[PDB]
Amino acid sequence: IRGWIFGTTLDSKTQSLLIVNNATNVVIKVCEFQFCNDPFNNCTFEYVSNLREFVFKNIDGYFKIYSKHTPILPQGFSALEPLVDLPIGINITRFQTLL
Amino acid sequence: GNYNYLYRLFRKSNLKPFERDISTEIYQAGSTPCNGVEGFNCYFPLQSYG
Amino acid sequence: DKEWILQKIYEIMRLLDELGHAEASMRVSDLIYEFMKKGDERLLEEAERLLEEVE
Ligand SMILES: *[C@@H]1O[C@H](CO)[C@@H](O[C@@H]2O[C@H](CO)[C@@H](O)[C@H](O)[C@H]2NC(C)=O)[C@H](O)[C@H]1NC(C)=O
Ligand SMILES: *[C@@H]1O[C@H](CO)[C@@H](O)[C@H](O)[C@H]1NC(C)=O
Ligand SMILES: *[C@@H]1O[C@H](CO)[C@@H](O)[C@H](O)[C@H]1NC(C)=O
């Protein structure tokens, strides 16, 4: 698993948030991307940086990400620390996981 | 007249705080689909400030 | 009837831009916003009156 797509649509038309971990870093863009039906122009934001838990929230204005990496879905408890606050003013109704 | 600046006049709903909507999809005011075409009860959503 | 009123007000501001009277167009546009939130049809009469003053 490398990343996620978040937006109202995943077929251009409306801006989508693309978060991808590739080789050495994480690339985050909010372009009006044209996606494939099996993934694996107009941009307002761009940024470039085992059990892995993540929390994704979409508050007004920001898209919040929390995460935790622990050694090993086993029973147990831990809390996730905040990772990044992305100032992305978009509507998100659907998302896709990229493998 | 400087008609370069646009504002949205037609929208199906209100915005959330700090939401930025730049869609240019034709607004349907009536009961029938516009399919991207302006005309009776179909409008380009943005109006210029002259 | 409401649908036809909206179309008429829309056409009025469009014409006012074409005629080179942007202020009048801006005022009519405000009538559209209010109209789309109300059952008040007198906003058409105002759009037409403003056009007559311009023409
Ligand atoms: C995010 O976009 C969706 C559509 O992709 C919006 O849902 C629509 O809202 C309108 C206006 O109330 C309704 O008439 C449609 O029937 C809804 N469509 C669907 C599929 O539910 C949603 O409201 C938008 N979210 C925000 C915060 O604006
Ligand atoms: C990761 O993807 C970006 C494009 O988003 C590319 O420019 C970069 O070179 C890639 N990283 C590596 C190590 O290839
Ligand atoms: C970018 O969006 C604007 C509308 O805000 C549109 O006019 C323009 O053609 C788009 N550009 C591209 C390359 O899609």
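The numbering of chain B matches Swiss-Prot: 447-496, in order.
Yeah, the Cβs are placed from backbone N, Cα and C, and that goes for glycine too.
Record features (Swiss-Prot):
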- B:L452 to R: Increased resistance to neutralizing antibodies. Decreases HLA binding to NF9 epitope. Increased binding affinity to human ACE2 (MUTAGEN)
- B:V483 to A: Increased resistance to neutralizing antibodies (MUTAGEN)
- B:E484 to K: In strain: Beta/B.1.351, Eta/B.1.525, Theta/P.3, Iota/B.1.526, B.1.1.318, Gamma/P.1, Zeta/P.2 and Mu/B.1.621; May enhance affinity to human ACE2 receptor (VARIANT)
- B:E484 to Q: In strain: Kappa/B.1.617.1 (VARIANT)
- B:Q493 to R: In strain: Omicron/BA.1, Omicron/BA.2, Omicron/BA.2.12.1 (VARIANT)
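Everything Swiss-Prot records as a feature, shown here on the structure.
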residue	record	DSSP (3 states)
B:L452	mutagenesis position	strand
B:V483	mutagenesis position	coil
B:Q493	variant position	strand
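Within 10 Å (C-alpha to C-alpha) of B:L452 (mutagenesis position) lie the following recorded positions from B:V483, B:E484, B:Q493: B:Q493. Taking all protein chains in view, 23 other C-beta atoms sit within 10 angstroms of the C-beta of B:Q493 (variant position).
Checking the recorded positions B:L452, B:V483, B:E484, B:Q493 against chain C with a Cβ-Cβ cut-off under 8 Å leaves B:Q493.
Geometry remark: B:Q493 (variant position) versus B:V483 (mutagenesis position), CA distance 16 Å. Burial estimate for the mutagenesis positions (B:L452, B:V483): highest at B:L452, by number of other CB atoms within 10 Å.
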